[PDB]
Amino acid sequence: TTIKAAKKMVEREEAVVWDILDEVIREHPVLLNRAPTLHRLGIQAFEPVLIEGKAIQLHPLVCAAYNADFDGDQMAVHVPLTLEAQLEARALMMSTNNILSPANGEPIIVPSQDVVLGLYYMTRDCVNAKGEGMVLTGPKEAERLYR
Amino acid sequence: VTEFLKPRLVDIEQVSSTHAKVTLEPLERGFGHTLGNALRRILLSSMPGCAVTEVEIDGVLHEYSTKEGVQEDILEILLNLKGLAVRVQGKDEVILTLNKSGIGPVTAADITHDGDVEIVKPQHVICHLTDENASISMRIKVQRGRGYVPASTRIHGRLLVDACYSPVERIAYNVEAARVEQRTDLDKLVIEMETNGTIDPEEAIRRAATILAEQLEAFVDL
Amino acid sequence: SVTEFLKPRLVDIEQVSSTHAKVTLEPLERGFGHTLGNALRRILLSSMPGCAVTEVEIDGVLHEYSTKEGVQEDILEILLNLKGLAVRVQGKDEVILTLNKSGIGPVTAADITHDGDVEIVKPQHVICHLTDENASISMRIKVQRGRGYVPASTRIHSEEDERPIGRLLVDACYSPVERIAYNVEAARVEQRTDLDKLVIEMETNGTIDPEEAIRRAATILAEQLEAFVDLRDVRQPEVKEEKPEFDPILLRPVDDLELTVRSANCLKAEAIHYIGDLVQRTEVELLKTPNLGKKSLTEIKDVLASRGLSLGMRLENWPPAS
Amino acid sequence: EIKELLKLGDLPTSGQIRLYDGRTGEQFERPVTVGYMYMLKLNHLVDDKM
Ligand SMILES: [Mg+2]
């Protein structure tokens, strides 16, 4: 009940502070920002989650959006604090609302690499592979068969 | 301390009453994947159940035909029966007959019953029919085995079929993060399974757990 | 018969060397080969009770970044080598070994002062090289037992551990297994086929014994499996608790407060053993004691009251349990 | 000459060895390439940034 004790507690990191934080950011959006923000996507919003280390994990597709390679490229973060701002960031700049690039109405979130390879290998056809010629009672059936 | 962390699950979601999604939390830093993998490999292959494996339609002694009387090529009827789950108590093997006259579609409710066996979903649409005068006559030999037994290797006249003895239609599991009060991270397991309707999913999970415990029995000492 | 199959067992503990060991489990029906193999590999690599070094302190050292006239390797290399040491302890869960050497020579493992329960696994493990003539190294080594792996800074608990500057904190890396390979093969069993004889080969520190490690891992796996062998809605959350208000200090005796033993025998001779019954001891009911000056009373007021309580309060919660 | 050297060792010439995921326990198809590459560490470690 006193700010001084609050500073003491956050300085001692008693697990109470941990789950309190977990609750307090449960819906609190935040802003990931590339260093040179070329176009409108250079800054976007996300609902954060807690991880370890000092790095900033982020979904791959959106890192292809920023033109954000993983060569050590640093990103800045920005928490919107006033209620209007938070609701705004949820409404406009959350990534799930920007899939069509404002430049060209083509989809900006395109699976670029290391995932297209996966599917392309999956959706291929070796002529005589183990199991050719059967009949399968549904996709789940063939999945069980393959696993 | 060599005394582990056993989970304290939070949910057993039972959407559709045959397709369950269990969650467990927390596990050790690596136990998530190991338990998921062992359980999946057991449930898919090593899980005693019952299915149909031999079929004989007294007209079509062939692996292929176009049998008048229905609008289904024989292969379609065989694939439709391959999913026809059926539960048999202490009996180990039985043939069944399907003399159903009339017009409409063949359902499992028409299957000539036995005293011991039981049909899970008689509403299972076996096959439709010509609009007139077809009593498709077939005998179906079912069995009680281990798991998947493809018809190819079944070759060792007649008409076989790829048996599916295990009662799981599909199973997957995903391991996510799970925080403990200050601990960095642990494995939160999420097992989603869709079963053959002969037994509830949780029943299958506990069955696989028991089968693996019986496997291990000759090692633990407590 | 065709269902409810048989069960495996451990038929051999063949060790091709002092470290490389091989065990053979059989029989396995089908698929249980790879399943059990991978599961046991994961369990083994993950958690096995190890006993590697966790703490050291040498005389001349003030920090692991120092040197010491006489020893060839620097201090940091000595730390790395010590971490490389492999040892087993049997009774206790930690021990303090001592190593004293003087004169030219390669200071190795066996040259430490072993106790009756600690047991070095390989002597020629080189710790350092005393190269100067009258060089002397005398070090103490706290060796503890635990599970898994833990780095150094993550072991911080208080400031008294780092209070002695001579404290050096090697990151404990104890996991007796070093590599675990396995494979299945067709077992020519009594009367069946495709029964899979599983073979597990393990390169280990000579710390853990093969069958010992196997059975420990199997117990771990079986227990962790038992957590949902009968899974249910066991979900934890509950509310509206009624807690015994008294602080756990009251259950504890006087010696659980770091007090002088004289005042301890004094409150002994004045009918005080618990702490919930010395708070039921009025202030006039303390100094009447045989030979309380101020010092024993200093300890009394300090570790009883000055830590938050009073030197006797008219409380009416105790006993809620005694 | 690299092929000859690998042949001197008891390792396959293709420089590709089958594997086994520690998670699944099963194998990968398409024998992967595994060797011993040199790896540095740059003084851009995260402690100086975060
Ligand atoms: Mg870059």
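Note that chain C is numbered according to Swiss-Prot, with residues 4-325 shown in order.
Per deposition record, electron microscopy, 3.8 Å.
Cβ atoms are placed via backbone N, Cα and C, with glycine included.
Among the mutagenesis entries in Swiss-Prot is C:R45 to C, noted as: In rpoA112; temperature-sensitive, blocks RNA polymerase assembly. The mutagenesis experiment C:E165 to K is recorded by Swiss-Prot, whose note states: 5-fold decrease in CRP-class II promoter-dependent transcription. The note that Swiss-Prot attaches to the published mutagenesis C:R191 to C is: In rpoA101; temperature-sensitive.
Locations of recorded Swiss-Prot features on the structure.
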| residue | record | DSSP (3 states) |
| --- | --- | --- |
| C:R45 | mutagenesis position | helix |
| C:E165 | mutagenesis position | coil |
| C:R191 | mutagenesis position | coil |
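Every protein chain considered, the tally of other Cβ atoms within 10 Å of the Cβ of C:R45 (mutagenesis position) stands at 24. On the backbone, the CA of C:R45 (mutagenesis position) and the CA of C:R191 (mutagenesis position) stand 28 Å apart. Calculated from their C-alpha atoms, the gap between C:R191 (mutagenesis position) and C:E165 (mutagenesis position) amounts to 61 Å.
The Cβ neighbour count for C:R191 (mutagenesis position), using a 10 Å radius over every protein chain in view, is 9. Sequence-distant contacts of C:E165 (mutagenesis position), defined as residues of its own chain at least six apart whose C-beta falls under 8 angstroms from its C-beta, comprise C:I159.
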